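Single-structure report; data block below.
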Amino acid sequence: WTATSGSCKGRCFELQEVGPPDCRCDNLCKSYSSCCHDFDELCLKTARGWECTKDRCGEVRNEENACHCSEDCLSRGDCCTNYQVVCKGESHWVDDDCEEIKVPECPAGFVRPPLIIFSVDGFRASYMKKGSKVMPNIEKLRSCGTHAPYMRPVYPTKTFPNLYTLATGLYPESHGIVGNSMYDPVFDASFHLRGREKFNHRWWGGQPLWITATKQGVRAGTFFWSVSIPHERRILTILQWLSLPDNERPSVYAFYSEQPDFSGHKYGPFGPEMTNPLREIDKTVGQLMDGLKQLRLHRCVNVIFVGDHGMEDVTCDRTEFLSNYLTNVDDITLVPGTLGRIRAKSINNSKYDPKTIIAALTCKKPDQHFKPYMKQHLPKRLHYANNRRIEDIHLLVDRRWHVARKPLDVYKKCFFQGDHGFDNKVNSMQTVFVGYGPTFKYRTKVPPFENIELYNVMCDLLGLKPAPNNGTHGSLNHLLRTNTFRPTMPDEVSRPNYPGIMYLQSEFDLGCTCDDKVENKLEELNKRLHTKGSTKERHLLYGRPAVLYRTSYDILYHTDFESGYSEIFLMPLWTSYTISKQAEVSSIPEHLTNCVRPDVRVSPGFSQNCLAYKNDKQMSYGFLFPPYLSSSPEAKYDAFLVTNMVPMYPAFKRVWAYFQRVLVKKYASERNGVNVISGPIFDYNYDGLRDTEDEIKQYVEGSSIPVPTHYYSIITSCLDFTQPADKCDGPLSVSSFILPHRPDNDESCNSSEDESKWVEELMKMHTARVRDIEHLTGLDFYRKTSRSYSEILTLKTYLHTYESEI
Ligand SMILES: *[C@@H]1O[C@H](CO)[C@@H](O[C@@H]2O[C@H](CO)[C@@H](O[C@@H]3O[C@H](CO[C@H]4O[C@H](CO)[C@@H](O)[C@H](O[C@H]5O[C@H](CO)[C@@H](O)[C@H](O)[C@@H]5O[C@H]5O[C@H](CO)[C@@H](O)[C@H](O)[C@@H]5O)[C@@H]4O)[C@@H](O)[C@H](O[C@H]4O[C@H](CO)[C@@H](O)[C@H](O)[C@@H]4O[C@H]4O[C@H](CO)[C@@H](O)[C@H](O)[C@@H]4O)[C@@H]3O)[C@H](O)[C@H]2NC(C)=O)[C@H](O)[C@H]1NC(C)=O
Ligand SMILES: CC(C)(C)c1cc(S(C)(=O)=O)cc(-c2ccc(Cl)cc2)n1
Ligand SMILES: [Ca+2]
Ligand SMILES: [Cl-]
Ligand code: NA
Ligand code: NA
Ligand SMILES: [Zn+2]
């Protein structure tokens, strides 16, 4: 019930929302069907439109008008935004030359530069260049401020998950808005874009910027806008709030545009119909900036112009139907479109089986345009699993396509030409970032970054402590003139043991054999030196990784590689090695094919054993430092130590062996040497964070050897590739992966072919940030470089995407 008989007199766009049944006059009252009876009359005036004209100048105030052109309008804070241009001979902001804003130039009584976030739905990154001729205001913000060539959204690349990620710095799996449509099985409730369930607070996790601000005594404008409020009124409302007395005036504001997404869905991302929506958005930006200029705030406020996601060409005919694959299509519920999510239609159906659904959807048609995954097997960079609102079965849909359950869903539930939602590395889904104002840099281009980083920066711009989030605070310090956040490296928690030779060969009963009893004061001192760390500067180039949790581990040195060996997990946490451009690949010699060697520095009780692998008919083994890249026949023996061995399914060994034998050398050739750190990952509860020992679900049969769910590598070289990786004077360059450790290659439909035709494709799909590996391992990398820590934070957030140029 709403008692709509109250009034909006002196309450239009009030900031504190009133509770039912009292009627509302706020930004969202229309969305709740709750506005007072006179809200339209008083708060949505339209008379005489939005622009001053010559004959209106100095008019007698008429309170009915949508905006004013009378002499008193500046003191009232309600002139039309072009008032000074039309009536007082001023220029439009867009016509003024750009001039650096070295310090805030703010009116008396301003405690901090306000922040205005201007968000645009469906604003594909390439519109900044492609549309630049029709967007002069936006192009000025872009060229004069700080801009990225594109900003990466979160998956899925849908509006509500991305707006709420912008607000919170959280992945959707953590903030809980994992789609525009959701079912939560604990609430037994459904969330939809249409209707009332979405306003319930139980869906919205984390702490969004407006709450962070309010809790710390910084007043916020209402961020949300009912779709029917025209954009001109939204801007005039912001501008009126900026005229409030100091004690009443917000310091942070948001505008949102439903364009260009609205037209993009109808016309495609580059339909000829798209130029007009881009012009209209640019006109709105001009209204804001002219309005700020009238208020003498245009060199005071920080403005962020930011998008939620891009837009791709998608038409009805490019739809895959689950009814062409499944016998049981009526026993499943599908959340359809540019991603698929499947669960049982009925929890009482005991014949429902996810394994048979996945198999029926796997590599069934030659050009199949989606791929099924259990959610824990999705690329870890998506961070899309740890939430009960995310169904166990996920379909990753190829760009330009849709998946649906049955054909009747697509013609009885063809008009549209654009959509979005795909994998967040796809070029068409990239969106925009420009920052302009005293706190941002002047005429500065920054590399692409992820939208999870922006909450921390918005907190920095407002002097707020951010709530715990998934950004890496300091990684965006290079966007800022001032207000940088200068963190300190985390403290190492566990220090390593440095074991020497402490065990005789006969103390070991591991079931291993090696033909290494084939046998000098000159060369023996030399090899003792290698076991002591004499080559460690060549192979550990950025310092030892720090271990950020409590554990027992040993540093083990070798001619060609260094490792941190866990006594608890019985394998290395990390293995580090450098491969120069001139490095030679060799074979594993015949007599060494089955060689595994006890490590006399590590007790039998803390070692793996070969007998467990013999007995486990599903499990084989690989090595973390590859025997193929040994520096010499004698050094190669080190690579067969039991302390370099890790459990690997034979299907996975196909992948790993190709990476090690072929790809490492290729990268060294292409990058002028590489440094490689590789290791296992254990994430059995798919929360993106290192498992403790009691979370491990699988072991090598009969043993305490834990099976990794993933294997990583971090491949680092000199950004200036004219210098070798091991003699690099300046910035670094990195690419990483987190490969799923699976007992089949069903993910790769072409895996019956030679590894040259499918393995690198798999590795690209599973590209990762160093930061993703840090979460998953509790390790902290790049501890010892000569680079600034914020520079290293940016490096750690880099994602190598393998998409061609935007
Ligand atoms: C991205 O950044 C975020 C933010 O930093 C990281 O997320 C944090 O991760 C922590 C570890 O997973 C987690 O810490 C836990 O918090 C529990 C208390 O949680 C509540 O309070 C906080 C603070 O206000 C709040 O934010 C939480 O909000 C979550 O839950 C509600 C309701 O479901 C949602 O609306 C909201 O969206 C959010 O959900 C998300 O996180 C939860 C986990 O909390 C997931 O389940 C959801 O899927 C979703 O992803 C909560 O309201 C606390 O109780 C936990 O403590 C247990 O474990 C510790 C181990 O240290 C142990 O000492 C305790 O005894 C305790 O164990 C007991 O409970 C167990 C489980 O029932 C049981 O098995 C035991 O036997 C014991 O009884 C724990 O400290 C923190 O909450 C989240 N925060 C957020 C916002 O998500 C995220 O990790 C980052 N991602 C990456 C990849 O780095
Ligand atoms: C997704 C929610 C409902 C929380 C939402 C709605 C709207 S709306 C379309 O304008 O109602 C705007 C924003 C918003 C979030 C973050 C940022 Cl930085 C700016 C704006 N968020
Ligand atoms: Ca985990
Ligand atoms: Cl043995
Ligand atoms: Na085996
Ligand atoms: Na396959
Ligand atoms: Zn859309």
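In chain A, numbers come from Swiss-Prot; the residues present are 51-463, 468-573, 576-591, 617-887, in order.
Cβ from N, Cα, C; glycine included.
According to Swiss-Prot, the mutagenesis experiment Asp171 to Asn carries the annotation: Abolishes lysophospholipase D activity. Spatially close to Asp171 (mutagenesis position) yet at least six residues away along the chain are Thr209, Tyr306, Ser307, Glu308, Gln309, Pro310, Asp311, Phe312, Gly357, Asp358, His359, judged by Cβ distances under 8 angstroms.
Taken from Swiss-Prot, the feature Zn(2+) 1 binding site applies to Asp171, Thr209, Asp358, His359, supported by experimental evidence.
The mutagenesis experiment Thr209 to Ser is recorded by Swiss-Prot, whose note states: 15% of wild-type lysophospholipase D activity. A sphere of 10 angstroms centred on the C-beta of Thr209 (mutagenesis position) encloses 22 other C-beta atoms.
According to Swiss-Prot, the experimentally introduced change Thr209 to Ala is described as follows: Abolishes lysophospholipase D activity.
Annotation comment: Swiss-Prot describes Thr209, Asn230, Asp311, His474 as 1-tetradecanoyl-sn-glycerol 3-phosphate binding site. Following the DSSP three-state reduction, the secondary structure of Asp311 (1-tetradecanoyl-sn-glycerol 3-phosphate binding site) is helix.
Annotation comment: Swiss-Prot describes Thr209 as active site, nucleophile.
Under mutagenesis, Swiss-Prot gives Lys430 to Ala with this note: Impaired secretion. No effect on lysophospholipase activity. Residue density at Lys430 (mutagenesis position): 28 other Cβ atoms are found within 10 A of its Cβ, drawing on all protein chains shown.
Under the heading Ca(2+) binding site, Swiss-Prot lists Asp764, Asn766, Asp768, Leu770, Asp772. Within the same chain, residues at least 6 positions away in sequence whose Cβ sits under 8 Å from that of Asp768 (Ca(2+) binding site) are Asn436.
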Message = Please identify, among the recorded positions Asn230, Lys430, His474, the one with the smallest Cα-Cα distance to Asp764 (Ca(2+) binding site).
response = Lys430
Inquiry  = Just to verify a number: CA distance, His474 (1-tetradecanoyl-sn-glycerol 3-phosphate binding site) to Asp772 (Ca(2+) binding site), in angstrom, no decimals.
reply    = 34
Task = Give the subset of the recorded positions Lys430, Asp768, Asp772 lying near ligand 7, defined as CB under 6 A from any of its atoms.
result = none
Task = Could you tell me how far apart, in whole Å, the Cα atoms of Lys463 and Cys468 are, given that 4 residues between them are missing from the model?
result = 11
Ask   = Rounded to a whole number, how many Å is the Cα of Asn766 (Ca(2+) binding site) away from the Cα of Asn230 (1-tetradecanoyl-sn-glycerol 3-phosphate binding site)?
value = 25
Remark   = Across every protein chain in view, the count of C-beta atoms other than its own within 10 A of the C-beta of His359 (Zn(2+) 1 binding site) is 32
Key: Three-class DSSP secondary structure - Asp764 (Ca(2+) binding site)   = coil
